[PDB]
Amino acid sequence: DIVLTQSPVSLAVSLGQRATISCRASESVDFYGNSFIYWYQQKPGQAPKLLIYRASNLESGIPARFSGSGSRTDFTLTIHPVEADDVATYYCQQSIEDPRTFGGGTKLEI
Amino acid sequence: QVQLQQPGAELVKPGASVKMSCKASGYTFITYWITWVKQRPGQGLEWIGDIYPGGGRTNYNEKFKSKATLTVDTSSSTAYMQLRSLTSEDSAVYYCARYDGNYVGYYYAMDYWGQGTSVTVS
Amino acid sequence: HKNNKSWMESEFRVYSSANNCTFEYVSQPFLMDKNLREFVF
Amino acid sequence: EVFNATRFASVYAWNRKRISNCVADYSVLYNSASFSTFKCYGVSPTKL
Ligand SMILES: *[C@@H]1O[C@H](CO)[C@@H](O)[C@H](O)[C@H]1NC(C)=O
């Protein structure tokens, strides 16, 4: 079971600044150049919404501010600029091997 | 177009069993896998199992293999999840959602999510 | 055959049908070339 | 041989090839980008 750790546990970012959420994998996620790491945004009282798939590709309908980066066992999610409606919990999910696990989550505060 | 509908809340006595429905619409139900993800209040997300509506092929997590039983209803395009031996630790929010599962595509990327249902075990 | 002036195998007349085939193997001949050949099966 | 065969049979007369007694290098499948659909049932593609 791959253990995903998300740091920082809580992040405070003002308007127009850069927010970075890093997801660390206990085991390698890259597979023939493909990194199976997905990023989700879960507003309180609502289901998570997909933002980044394959750790580098933006899902359709997501603003260009959200961006993903990283490789091997370390991945980072970058939001720039950060808007008011970004207050939610962000989760990282791996799918290279079963069972698929989710990170502890990072709470973003304005 | 695509909609996944779940009841708002469910109440079940401890030690009993509860059956769940995940209505699917706006897409070919049999061509997309359905999974369930458990989220304890104030905690993260946990995978339960993966099922394919076409043929009823089921994949279960080792932790939830004896707790959750998953079935499908292709006639009504509804996914069914049954929990047995419910305890206090099973009170959480479970989300039903679909992924295309294409390796050269999204793969296990989970684009759309169901609203989820919260259960109080008391 | 008149042209080749030799015997060549026409067809496998041992069996009528071939269904649900599982394994196949090909190797160099060992039955060919007062010599005694012994095989244990 | 199966993937790069010049001629493929029709769907009603689909050709079947048995693969056995060999080591299967799946790396060519992942490296290939011409594939548009890659769905595996009952087995994880990374676990193949
Ligand atoms: C043709 O051969 C290439 C060689 O790498 C392989 O990647 C591909 O899968 C084969 N089949 C095609 C292109 O349909």
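Numbering, chain C: per Swiss-Prot, residues 146-178, 187-194 in sequence.
Here the Cβ of each residue, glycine as well, is placed from N, Cα and C on the backbone.
Counted within 10 Å of its Cβ, the other Cβ atoms near C:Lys147 (variant position) come to 4, all protein chains included. Among the natural variants in Swiss-Prot, C:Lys147 to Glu has the note: In strain: Omicron/BA.2.75. The residue drawn here is the original one.
Under the DSSP three-state reduction, C:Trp152 (variant position) is assigned to coil, being neither helix nor strand. Under its natural variant annotations, Swiss-Prot gives C:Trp152 to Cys the following note: In strain: Epsilon/B.1.427/B.1.429; when coupled with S13I induces resistance to NTD antibodies by changing disulfid bond in positions 15-136 to 136-152.
The Cβ of C:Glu154 (variant position) lies under 8 Å from the Cβ of no residue that sits 6+ residues away along the same chain. Natural sequence variation is annotated in Swiss-Prot for C:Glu154 to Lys, with the remark: In strain: Kappa/B.1.617.1.
Listed in Swiss-Prot as a natural variant, C:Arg190 to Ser is described as follows: In strain: Gamma/P.1. Of all the Cβ atoms in the protein chains shown, 7 others lie within 10 Å of the Cβ of C:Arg190 (variant position).
Annotated pair C:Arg190 (variant position) and C:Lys147 (variant position), C-alpha to C-alpha distance, rounded: 32 Å.
Under the three-state DSSP scheme, C:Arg190 (variant position) falls in the coil class.
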